[PDB]
Each structure stands twice: as C-alpha cells, then as structure tokens.
Amino acid sequence: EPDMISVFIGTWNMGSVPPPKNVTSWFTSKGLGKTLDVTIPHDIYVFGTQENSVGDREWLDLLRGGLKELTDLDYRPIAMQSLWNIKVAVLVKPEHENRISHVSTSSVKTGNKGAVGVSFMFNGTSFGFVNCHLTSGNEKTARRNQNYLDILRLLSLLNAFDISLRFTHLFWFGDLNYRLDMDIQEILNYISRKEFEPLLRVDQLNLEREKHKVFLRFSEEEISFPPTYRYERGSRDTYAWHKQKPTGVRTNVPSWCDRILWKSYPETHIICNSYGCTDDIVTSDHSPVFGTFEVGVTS
Ligand SMILES: [Cl-]
C-alpha cells in the first residue's frame, strides 16, 4: 500500500583497507553537502564501494549489523554482486520483503575496473542500481566516457532491446573518477574559501554531461561539499595531491571522483533529500558519499 519509499544510495572508495568500527555518519547523511544534520530508517539501503578488501559475506555482515545497531531492525539483503574489489549490496526493511520481485544481478569488466549492478521490482515500480569504478588519471577522460558506453550496452539487468530505458528509476553511482580541469593552486584557494561553484564549471563529469556525451538526461543534486579525493588518511584537513613514492610520484588534483546520478521517467516523481559526504570517516583517501531520495511506487 505505500505510495512513497525512501532509498539510501551510499558510495565509498574504501582505499584497499577495511572500514572502521563506526560509519553512522554515512548511513544517516551526516557531514557536508546537502546533509541531514529523530533518525528514521530508510525503506531500502543500497551500498556501492570500489576498493573494498573485505570479503563478500564478511562485508554484508557489517552492513546488516550496522543497520541493526542504528534502526533496531533486521534489514534483509535482497541482492549482492562483486567484481574484484567493486561491490554493491541492496538491503530492505523486513516488512518490504514480500514486495521485491524479478531481482537480478550483473557485472561488466571494462584491469580491475568496471561495474556491478542490481535491479528489481518493488510492487509495480522497477529499479536499477549500477555501482562502478572507472579509469583513473587526470588525462583519461576519453577512456571513462568509453567505460560508460561499454557498461551502458554490456550490463545484463527486455535486455536485448534497450539500455538506460529499462527501469522506472536508474541510480548510477560510484568512483566515476572524473577530475577537475584546473591547476592545483586555484583548486585549493577555492576549496579554502569554500567556493565550489567555479570549480564545478570545470569538473570533467559536468563538462561531458554538458556536451551530451555521457549520462544523457541524468540528474544530479547540486554539489555543495568539498572534493572527495584525494585525502590524507587519518584526517580530512589535507589533500594528498602530490606525494613522492618509490612507486612513482603522483600528481592528483582534488576531485569529485565519487558521485550519485539518476534517471527516472516522467510522471514518476522522485525528490532528493540528501546529497553529501562524511568528514569523520578517515580510513580512506576518499570520503564516503551518501544520497537519499523519496521515490514514488505503484501497484
Ligand atoms: Cl589506480
């Protein structure tokens, strides 16, 4: 009977290391951006991650018990898919168990990079969740754009007919790994002034969307939080933008690598309540990103 449902899409690049004891902020959209700083539990939790070194059943344990400590409800996993260290998981309120149908998972390798995806039906309405890791490196904007198109065609979630038209609501999140077309100096000035707008005019992802090359007719909430990459581990005061190392020196300008985009159909409405990132979770050089939405469901 529920006309509306709240969905949580969380994306985090764990950075080849396990998570910490506490990850409440992430779950509850606490931190910076369009944030939620009662704590009422979401109808569905959907977790995407990119360099998650925790085992697949181990990892899903943490999610289940992290939600139990928070909500006091046994969220039950509907589906889960892994592709090396790229992993996604879809959990749901016990009561909503017998509304999920036609659940499907799939993966696509574009080494080590690609997409992991789940789709399913909630009553009448259909959903799609793609989680991905794309080609890294400031100048590799063409290869990412390829990655998208390959994931858009090759992902198996009516399948041998269309692509990003299959689902009522398609969310697409993860480490899209798109950078800023700017020199470190300005980037850092604009970050210290908390003036992200001039940097977003120049963000690669936005530039390719604006050139109608990738993510056609996709929507994204307006970013008002600092670039999620690349931090120094152990705090969030310091971008790790030019460390020297025996494995080479790497010149990474801070970027909004981590993103949540969606595409719905008309007359089927969906508002976005939260879209931000943490500031307390400091085990990875990425900061985890969250996004919460209210979504229309029918019989
Ligand atoms: Cl890499």
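Here Swiss-Prot sets the residue numbers for chain A, with the shown residues being 420-456, 460-532, 539-585, 590-731 in order.
Header lists the method as X-ray crystallography, 2.8 Å.
Each residue, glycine too, has its Cβ placed from N, Cα and C.
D607 to A appears in Swiss-Prot as a mutagenesis experiment; the accompanying note says: Abolishes enzyme activity but not phosphorylation upon FCGR2A clustering. In the three-state DSSP classification, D607 (mutagenesis position) falls within a strand.
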Task: Modelling gap (4 residues), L585/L590 Cα distance, angstrom - done: 9
Task: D607 (mutagenesis position), number of other Cβ atoms within 10 Å - done: 26
Open item on the list: Before the 3 missing residues sits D456, after them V460; how far apart are their C-alpha atoms, in Å?
Closed with: 10
